[PDB]
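The structure appears below as structure tokens.
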Amino acid sequence: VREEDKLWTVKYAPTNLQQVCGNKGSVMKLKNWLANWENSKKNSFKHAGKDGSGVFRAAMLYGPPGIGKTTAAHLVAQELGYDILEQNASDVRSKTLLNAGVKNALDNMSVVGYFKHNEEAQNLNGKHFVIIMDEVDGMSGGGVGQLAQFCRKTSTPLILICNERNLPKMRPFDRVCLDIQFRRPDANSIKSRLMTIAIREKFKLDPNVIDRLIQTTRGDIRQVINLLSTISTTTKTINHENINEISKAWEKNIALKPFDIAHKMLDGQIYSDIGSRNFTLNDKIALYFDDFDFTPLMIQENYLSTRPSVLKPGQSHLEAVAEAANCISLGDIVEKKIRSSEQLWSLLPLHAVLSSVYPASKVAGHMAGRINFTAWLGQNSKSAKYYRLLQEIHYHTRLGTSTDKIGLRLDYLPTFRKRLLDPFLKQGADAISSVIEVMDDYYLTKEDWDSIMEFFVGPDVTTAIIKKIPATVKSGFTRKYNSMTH
Amino acid sequence: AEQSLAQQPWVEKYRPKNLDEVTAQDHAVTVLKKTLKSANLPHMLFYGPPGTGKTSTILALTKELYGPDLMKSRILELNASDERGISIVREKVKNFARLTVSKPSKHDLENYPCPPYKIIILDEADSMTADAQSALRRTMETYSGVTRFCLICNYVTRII
Amino acid sequence: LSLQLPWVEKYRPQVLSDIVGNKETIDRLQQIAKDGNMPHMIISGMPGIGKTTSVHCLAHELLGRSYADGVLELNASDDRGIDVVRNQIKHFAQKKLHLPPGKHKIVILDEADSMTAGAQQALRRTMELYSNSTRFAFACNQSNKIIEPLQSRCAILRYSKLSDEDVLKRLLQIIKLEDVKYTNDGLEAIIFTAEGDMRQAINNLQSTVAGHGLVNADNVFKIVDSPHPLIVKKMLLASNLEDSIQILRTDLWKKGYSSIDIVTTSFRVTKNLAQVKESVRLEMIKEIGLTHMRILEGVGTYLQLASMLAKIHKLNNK
Amino acid sequence: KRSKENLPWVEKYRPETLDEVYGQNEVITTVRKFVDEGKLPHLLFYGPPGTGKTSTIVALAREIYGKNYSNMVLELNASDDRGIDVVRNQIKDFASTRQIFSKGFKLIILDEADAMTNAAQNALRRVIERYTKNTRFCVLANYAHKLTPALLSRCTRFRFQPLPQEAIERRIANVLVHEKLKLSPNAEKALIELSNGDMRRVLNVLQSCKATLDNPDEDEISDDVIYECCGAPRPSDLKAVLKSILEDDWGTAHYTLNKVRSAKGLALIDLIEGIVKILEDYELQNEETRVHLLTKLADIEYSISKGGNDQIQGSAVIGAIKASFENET
Amino acid sequence: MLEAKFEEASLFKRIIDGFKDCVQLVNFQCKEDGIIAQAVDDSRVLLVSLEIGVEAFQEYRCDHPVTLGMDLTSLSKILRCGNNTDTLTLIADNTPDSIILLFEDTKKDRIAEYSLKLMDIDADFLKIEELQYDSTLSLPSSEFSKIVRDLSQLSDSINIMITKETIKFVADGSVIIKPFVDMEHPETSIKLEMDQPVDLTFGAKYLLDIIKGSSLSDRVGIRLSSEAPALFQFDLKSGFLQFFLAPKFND
Amino acid sequence: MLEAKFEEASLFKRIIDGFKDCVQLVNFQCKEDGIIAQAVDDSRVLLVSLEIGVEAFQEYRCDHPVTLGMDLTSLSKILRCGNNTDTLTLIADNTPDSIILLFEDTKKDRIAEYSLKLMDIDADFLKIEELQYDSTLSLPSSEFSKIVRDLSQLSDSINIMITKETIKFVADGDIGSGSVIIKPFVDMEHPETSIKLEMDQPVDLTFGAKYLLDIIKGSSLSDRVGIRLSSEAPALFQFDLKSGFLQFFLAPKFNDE
Ligand SMILES: Nc1ncnc2c1ncn2[C@@H]1O[C@H](COP(=O)(O)OP(=O)(O)OP(O)(O)=S)[C@@H](O)[C@H]1O
Ligand SMILES: Nc1ncnc2c1ncn2[C@@H]1O[C@H](COP(=O)(O)OP(=O)(O)OP(O)(O)=S)[C@@H](O)[C@H]1O
Ligand SMILES: Nc1ncnc2c1ncn2[C@@H]1O[C@H](COP(=O)(O)OP(=O)(O)OP(O)(O)=S)[C@@H](O)[C@H]1O
Ligand SMILES: Nc1ncnc2c1ncn2[C@@H]1O[C@H](COP(=O)(O)OP(=O)(O)OP(O)(O)=S)[C@@H](O)[C@H]1O
Ligand SMILES: [Mg+2]
Ligand SMILES: [Mg+2]
Ligand SMILES: [Mg+2]
Ligand SMILES: [Mg+2]
């Protein structure tokens, strides 16, 4: 055992909930939830509380790193006399091993708690489990699906801790469990802690530089503690005389997300005469290099949804948008050449400049609305889902149509609509005899009739006309089709 | 045989069989014919416009060098249908290049001049990737005594 | 047949005082070594500044004779997947070892930028839990490639390029220890072609010393081949097209430089050309990328580079 | 059957020792002094294709150990797999043990390491320096951008300059000594200018013009034979075509171009290069002329690289030249 | 510096074979009277403790009590190298950073030492002070392993009933046992002392891993209490090995 | 010409199985004395050397010394497609060409004639085994295999130390260590279990675990493995056959300390 060898972050860790600086409301809500979990379990979790918290069995912790998520989750379980079961990224987590190891500890009792203390009546929940799943983001080895399935068939407090909530892999956690958001604390919460540390270590700290220390490391208090500890070995006076070097040498190089990268590259402040030397082009290309999978899509999605501020004299908004789109097309050509054969990966920075930097710089200004999510990822999936159905229909009709999968969609389907659907509108339920004698000719079925109607666009929209015909003819057509043999 | 050559289009019906029926490129057939008496056949790279005689003169050179008996056992041909990738050019082409030349029969040895090397022809090399051609370098360089390479292309720039 | 060690390895510093790099960070590491409470640290910087040797001398001074069993170094040659980081690193973390009071076990993970994200994710808690016995120390070249939590837990220690004064001091030390005849011009030329790289500087020193004996400007500029990016930067800033074309012909093309390398170097130089404006830089980069695409299809003659230079001059002149 | 005379001239005249490597004197001297003094650091040869890198390193490996070089020396060319799983097992085991035959430092020759993945080079970055007092690495490359900066810094950079005229002339004389043959001086100058530094093209076209003699023992190889063997355009009709394009009208210029390119079966891709090389010497009294003259010609060359047409591109070259030679007036 | 010497390594081999699957780390206490060691499951539901006296050791020497925190997978890998005919010795020096397992051959001059590096485990040594159990039964271990193998193939939860001197093992499959004391065969003498009707519920894998130890003892003593974890005791030639299994939620 | 008729069929299969997955390309030299072969590993660390005289062959006829290079993968493919009850004959023509492996049953006429195209391996015939070794020893194959595959689970390096009437195998890894110390002793009732040792100087040197695990695969041929160790010399692991012998030349791993 030793007291000095500690890492300055475990000797000063909060040992009680009244020491967690910042986000009082979130930790208070979580404490009330963990306290009323038993009362909500008595009502089978089917009665929402004052804040609507008793209807959720599992808790979710998300926020920027280094704020006290794990610390709060440990202290709230230690204060109520519970027992702490903690699984983390180092342990192997998969649907098999998760259903093997912790599934049995989901509805069982504690074996070590029974020997802890039972002579005095402290609390009735000193024999139960609180399973803390930490760092849910890292599931490189049933990472999110099985854990989300644990949120419904649970019988013990289930606290989950992650870093970023809106990531697509952890979407199932959306409405199956309660979630709370921990924010970056201000400079007023950690100031008392930092001054008390400075008092207990015989080294000066001006109360005026702590705000800059919190600003250079956005929301990681542990980073501030490590910064102070590393510098307090040779310099014991940290004031406004050397704060610039500290703030410049200890910056945080966080990775930017599709929303933030677009918001940054679309800001008209960098491409000005002053900002061009404070945020150089090398940094702009590194911004793309942080995520080369979504940045071009984001830029193509929201390059014309902003109000520029770098418009050259004479050049309007439409011309700038046109040049941005031309460079977008060129970057698309470069990207296709990159991801084609020969695996030309040395052409990446040219794509970074053509697809992202140039169209952004051309329409750089102040964004009017919000950063919209890219739409091409969903449109391509829809196009593929429709192409599958078109190929199926074409290979069903190949015996008689004698036309490619392209010439059928552009030409045949307009007349097939008149032949198939129109008799059901103008003639009613007595045209059921005619329509069938059509589809048996082209080997169609009910599934093909369901798909053919969905292709038409423009004035002819069938997804609304289908709801207009009576339901009795709908129920009779399927029966007539299933009854007769081909 | 003769009925077979009669029952095919004029393109294949009059394909030159020796080095004398190819009356288009007198600068290259001269070297290819002088090579017959000698034995120093260098690695060849035929390049030019489509439909000129490359694939039709390399086969004639092979037939005149080895003969109809040794041809099917002394050459390898990778034109377009085979899977010409980095793994294949690393394994199979290298195995065939680093391989002992077959024993010429007395008939073939007496009639045709059999040189002490095989022939690997990679037809239309402009379709190979860059890594495959890069791997071809030392493979064609070190086994130069028992194997000579003949590339054919319509665009010399595509070759590394 | 005995082969003498190279000047880069024979004179590799084995004492933290012999490091001539950044004075502040080296003094911090020295005080940490004399005290012993070494916290987790990431060391990153330009290639060839003394990060690995610094952390290795730190470990040797902190553990002394226990270096054989107290340090577990994992390089890129050794496996660094999830399996090893979960089994061997953990088993070494809990390894009970009786060290002096103010000492700790150290884990030297060199080239941290090559590890998978899952490895760092699994390493987070393995490092955080056993802080009383294990103090990790990462040494990479790109701090951006490391995940955020692992980087935030440790205390970051940036490294800047070696100034010419430090390089000349170490060069003078090497010459004094090796008894070599030299002139000031040769040392200045070596520093200028070293582009702030200690290993490259020492290698070029040994090369010219063994090749000609006398370290003079002629010998180094003869067999060191003064750096590439500077010539390309000089080429792209010529006044008239003829001067830039003559530079490309005599200095780059005639000296045997592949067209793809010239194009890539010109792109990288224009990327960091702070003199000219932003729009002209973007247009020059676009034209250089068009020329690069033309080069990659196979056609890489001198005419393509000449037309690229002509387009850059037409763009910059109007 | 198999003998030294059956090999092509590209390999038959391979330099056995370092003394038969002309041109790169300033590197061969340093390498010989390295091996003589006893110290040999990690080398990195970087040069254009066909300069002498592989031959130099093979001669060095022969000089160091003996006449049996491929016994205790490892060689990883582009023909073997060089993934990360290879640099982990094979190279490390070879660099971590001793030799089997003698007692010396081991040699590892990574030929054409530009074709290695970034992970493989990053893994090699530490094993190349962990075992230094026992093994030495030699990295041969043609493109100095494929290598990571770290691996590029650890090795001593040796550039292989293209062969100057004197070196190729000495090699031509040495080849003409061993092979009964005679070669004309103007033919020698044409061959030097066509070489473009490539020592392999020299020997190739030399074997070609020797084969095209019908008696390679008495008649001398004139310039016409060399120009015919490779089909390259003679400077005479090249300058004639350039003059007719610059001076004459459209009809007669197109006629003389179609007559010159059909008299010997020339190619437009070579005519463009020849005209560019001849016309780079002119003193244009403006900057806007050369800009268009280079841009349009490069576009036409890139289009020829795809083989669209054959006469439209020729008339395009004519039009580009004529329109570029108009801002002068 | 502790030195222990067994007469035959197969005893310790079977001992570590009994519970190498329910836990991964174990703290072996070393006193003057003997060796006691308890390890908690990684899910903290099942606890395995064991005590071996000096009667099992051919030789024993312990000057001061020492705590040895070691992994089981690595220790099993090391013990796999030894043969059943070698005498086994445990050697430990002051401040035991490593432990020496030495196999010595009697009729052969082949001595083999293996050093194992210990782990630094949080030795929260919890007391095992006696709590009065309602039901205490003794039943052959083989029959118990068989019946739990039968019930486990049906579901995961297993209910145990001790009512009116009758035993009910229900799988939700049911097996009913009555206590028979036979003088002829004492090994099958299923004994039962009951104070209250006992009702517990357990899981599958915990029982499957406890019955893996049904090779050191022919009879197991199972002790139940309605508000206390179940105890599974197996006797040894010198000591005893007991499992503590936590109950299930009542529904 | 070259005609080599074996007495059985599985003999050559078991012989090749010793270095099946250890070397890839071999080159058999056939002379009037017998078949010799030597092949270097892919990483140029160990060398397999096999010598089989005219004792194992039922019939042998070779006029002039012939060299036949071939890969081991295709050779094993050819040996696998032959039934273990036939008679095997290696046949080579005047000039070295595709070798003919012929399987002929002894009861029913089954002629299985397979061809194997030769590789052109450079004939760098090596001459080792004339170097005076410092220490020689011999011990049963089962004990060596057990010791090596028990020590391989703890590390990747194995230090062999021959000291005064003591042999010591030491494995030092990450999870632990292990030391097996044996002493020379000879029994009269079982002459095959005896461990023999003749030393001149104590020798301590390291090897890799993968190469040892690949070498001990040859323990299926004989039962008494011989080990010859010497400083600045490749370690010799010899298996004695009924007609010749199979010897592995392993390169020791140097120590940085
Ligand atoms: N509000 C706070 N008040 C005081 N100390 C804090 C606070 N937040 C964090 N800490 C310190 O930060 C350390 C605990 O780290 P945590 O913030 O709990 O890590 P985390 O929240 O789980 O974020 P991750 O897991 O690294 S993404 C201890 O040293 C605490 O003293
Ligand atoms: N030089 C030639 N002499 C005689 N006939 C020729 C010649 N070139 C082409 N032909 C005729 O045209 C046919 C096609 O010639 P090929 O050599 O197969 O074409 P090619 O040179 O392979 O062009 P590719 O395959 O598109 S690169 C031959 O079978 C002959 O009938
Ligand atoms: N500050 C320094 N003072 C003296 N020698 C130095 C210094 N920095 C580097 N060196 C020399 O460089 C070599 C060791 O450098 P390294 O530590 O390998 O560089 P690095 O920081 O690890 O960067 P990498 O790993 O190559 S990308 C030895 O030859 C040292 O002598
Ligand atoms: N300096 C030289 N002196 C004489 N002959 C040379 C020289 N360089 C090249 N050659 C000739 O060219 C042949 C091949 O040269 P290599 O050194 O193998 O080419 P290289 O340096 O490997 O370049 P690569 O590998 O094609 S990029 C030799 O066998 C010689 O015939
Ligand atoms: Mg956490
Ligand atoms: Mg063709
Ligand atoms: Mg380093
Ligand atoms: Mg080469």
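Swiss-Prot numbering applies to chain A: residues 291-431, 435-779, in that order.
Structure determined by electron microscopy, 4.0 Å.
Note: Cβ is positioned from N, Cα and C throughout, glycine not excepted.
Per Swiss-Prot, the features are as follows:
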type: BINDING; residues: A:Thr299, A:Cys311, A:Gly353, A:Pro354, A:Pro355, A:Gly356, A:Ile357, A:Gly358, A:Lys359, A:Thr360, A:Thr361, A:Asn456; note: ATP binding site
type: MUTAGEN; residues: A:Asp427 to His; note: In cs mutant CDC44-2; causes cell cycle arrest
type: MUTAGEN; residues: A:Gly436 to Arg; note: In cs mutant CDC44-3/4; causes cell cycle arrest
type: MUTAGEN; residues: A:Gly512 to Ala; note: In cs mutant CDC44-9; no effect
type: MUTAGEN; residues: A:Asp513 to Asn; note: In cs mutants CDC44-1/5/8 and CDC44-9; causes cell cycle arrest
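Shown on the structure are the features that Swiss-Prot records.
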| residue | record | DSSP (3 states) |
| --- | --- | --- |
| A:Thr299 | ATP binding site | coil |
| A:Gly353 | ATP binding site | coil |
| A:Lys359 | ATP binding site | helix |
| A:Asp427 | mutagenesis position | coil |
| A:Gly436 | mutagenesis position | coil |
| A:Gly512 | mutagenesis position | coil |
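A:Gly436 (mutagenesis position) sits 20 Å from A:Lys359 (ATP binding site), counting Cα to Cα. Comparing A:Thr299 (ATP binding site) with A:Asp513 (mutagenesis position), their Cα atoms are 12 Å apart once rounded.
Within the same chain, residues at least 6 positions away in sequence whose Cβ sits under 8 Å from that of A:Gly353 (ATP binding site) are A:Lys359, A:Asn456, A:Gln474, A:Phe475, A:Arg476, A:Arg477, A:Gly512. A:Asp427 (mutagenesis position) sits 18 Å from A:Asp513 (mutagenesis position), counting Cα to Cα. Among the recorded positions A:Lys359, A:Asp427, A:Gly436, A:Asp513, the ones whose Cβ sits under 6 Å from an atom of ligand 1 are, in sequence order, A:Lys359. Proximity to chain C (CB-CB distance below 8 Å) holds for A:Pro355, A:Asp513 among the recorded positions A:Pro355, A:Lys359, A:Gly512, A:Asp513. Within 10 Å of the C-beta of A:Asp513 (mutagenesis position) we count 23 further C-beta atoms, all protein chains included. Annotated pair A:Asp513 (mutagenesis position) and A:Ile357 (ATP binding site), C-alpha to C-alpha distance, rounded: 6 Å.
The binding residues for ATP are recorded as A:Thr299, A:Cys311, A:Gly353, A:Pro354, A:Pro355, A:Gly356, A:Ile357, A:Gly358, A:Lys359, A:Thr360, A:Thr361, A:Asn456; their greatest pairwise CA distance is 20 Å. A 10 Å cutoff on Cβ-Cβ distances gives A:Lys359 (ATP binding site) a total of 24 other Cβ atoms nearby, all chains included.
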